[PDB]
Amino acid sequence: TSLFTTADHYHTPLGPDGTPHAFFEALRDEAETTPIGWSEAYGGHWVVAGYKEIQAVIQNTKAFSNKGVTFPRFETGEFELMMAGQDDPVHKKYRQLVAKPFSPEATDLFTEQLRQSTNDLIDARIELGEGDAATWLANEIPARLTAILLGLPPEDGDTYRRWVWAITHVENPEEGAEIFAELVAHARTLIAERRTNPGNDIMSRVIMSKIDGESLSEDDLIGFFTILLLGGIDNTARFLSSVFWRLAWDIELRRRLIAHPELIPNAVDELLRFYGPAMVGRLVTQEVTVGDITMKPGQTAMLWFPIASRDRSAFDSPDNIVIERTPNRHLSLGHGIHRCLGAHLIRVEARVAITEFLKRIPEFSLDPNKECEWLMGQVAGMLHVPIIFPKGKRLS
Ligand code: HEM
Ligand SMILES: CC1(C)O[C@]2(C)CC[C@H]1CC2
Ligand SMILES: [Cl-]
């Protein structure tokens, strides 16, 4: 019996703690023998689980194309995910347009405003003694950030969340496509406004940009809007919700972060290794051999980062959250030419969120009368994390 045969990142067995980690640990064990295996799911595809096998695949851009970055393909109609869905040379030119606003110096500019935002969100319920850390905090922090990056109203998070649900999780394709079509309609109006009244945001930036002398098509612009919205509302919210869930029951990890705030950035990196939401696919475009296995053009390889992140040949004690772990070269943010554009920004965001939360609410736990829930998929993590805590005071 192999766990690869029915491996499916949208349908991962959950264990008693509520997470797929027991399943990930079992798959990791098997990957020591078979680091790449065939899955029967989605009509058949390769599941790449070993650390060095994922490295080999992801560096080999000649045989493995980012046209398969989402598998099954995300619902973005006729639009492509910019950067993430392209290969070089096209990929490099698009990414170059937004490197500056994602650079560490550019994104550090938001730290103090992320800190205020986190404290304001906390104020909303600190007096209540209860709340869903996902919906109340983890979702809202990146949504509000992302709205400001894109020059959108920050109070319309429920609209952006609905768009992201359509792209990734609605299963009736009619609803899926239709709601993505609503994103497109909003995106066009914003582009038209920024065209005439340009601002500081990243959208105005790409709208005014040029490649080889020429403006970006409206479709290219919509692709930029789309992938940026996905990074914030989806990946970051799921990551933070898993972190909040962990901090809720893991009283040992929590007291250490409270006592050693200087360890929080390194801890954020270890939490990324352990709770990294993401997997990505690659479309095989050339016959290629990786380890014992020969892949053919047209096949897809799914890079199961959470398994590689637990590889005993790449990490000592991989099943433990070791907050002082260095160098910690996990694959949660990718590697090589497609390496996460928002890497530094999420590190700031997580450091701020954790810092402020533990500062305001040092004592809290999972609500024993409400359920947690894990969202499965290409972006995976806690979706509901009901917590209780002693009633406290607003800063406002
Ligand atoms: C915890 C949060 C996040 C995680 C785990 C994550 C994960 C990843 C991964 C694994 C990749 C590599 C894709 C590949 O190899 O095909 C990637 C790329 C990318 N990410 Fe992130 N991401 C996060 C947040 C964000 C945010 C906040 C943004 C921007 C607002 C963002 C924007 C991008 C873009 C544009 C790419 C494509 C880069 C390229 O193709 O060169 N991500 N991300
Ligand atoms: C799943 C993953 C990693 O997140 C986004 C935002 C970046 C790359 C891919 C697809 C979209
Ligand atoms: Cl290690």
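The residue numbers of chain A are those assigned by Swiss-Prot, with the residues present covering 8-403 sequentially.
How was it done? The header gives X-ray crystallography, 2.1 Å.
Cβ coordinates are placed from backbone N, Cα and C, and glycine is handled just like the others.
Long-range Cβ contacts of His98 (heme binding site) within its own chain (separation 6+, distance under 8 Å): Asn73, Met90, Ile344, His345. Secondary structure at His98 (heme binding site), taken from DSSP and collapsed to helix, strand or coil, is helix. Feature annotation from Swiss-Prot assigns heme binding site to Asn73, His98, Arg102, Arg289, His345, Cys347.
Remark: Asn242 (mutagenesis position) has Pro284, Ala285, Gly349, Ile353, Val386 as non-local neighbours, by Cβ distance under 8 Å and separation of at least 6 in sequence. One mutagenesis experiment named in Swiss-Prot is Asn242 to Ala, and its note says Has only a modest effect on monooxygenase activity. The substrate is free to adopt an alternate conformation which places the ethereal oxygen in an optimal position for polar interactions with solvent.
What Swiss-Prot lists as substrate binding site is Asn242, and the listing cites experimental evidence.
Secondary structure at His345 (heme binding site), as computed by DSSP, is helix.
Take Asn73, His98, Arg102, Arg289, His345, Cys347, the residues named in the record as contacts for heme: the widest Cα to Cα gap among them comes to 19 Å. The most densely surrounded of the binding-site residues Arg102, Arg289, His345 is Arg289 (count of other Cβ atoms within 10 A of its Cβ). In the three-state DSSP assignment, the secondary structure recorded for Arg289 (heme binding site) is strand. In sequence order, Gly238, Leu340, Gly341, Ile353 are the residues of the chain that are 6 or more apart from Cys347 (heme binding site) and have a CB within less than 8 Å of its CB. Of all Cβ atoms in the protein chains displayed, 23 besides its own lie within 10 Å of the Cβ of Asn73 (heme binding site). Highlighted here are the recorded positions (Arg102, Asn242, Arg289, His345, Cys347) whose C-beta falls below 6 Å from ligand 1: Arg102, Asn242, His345, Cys347, in sequence order.
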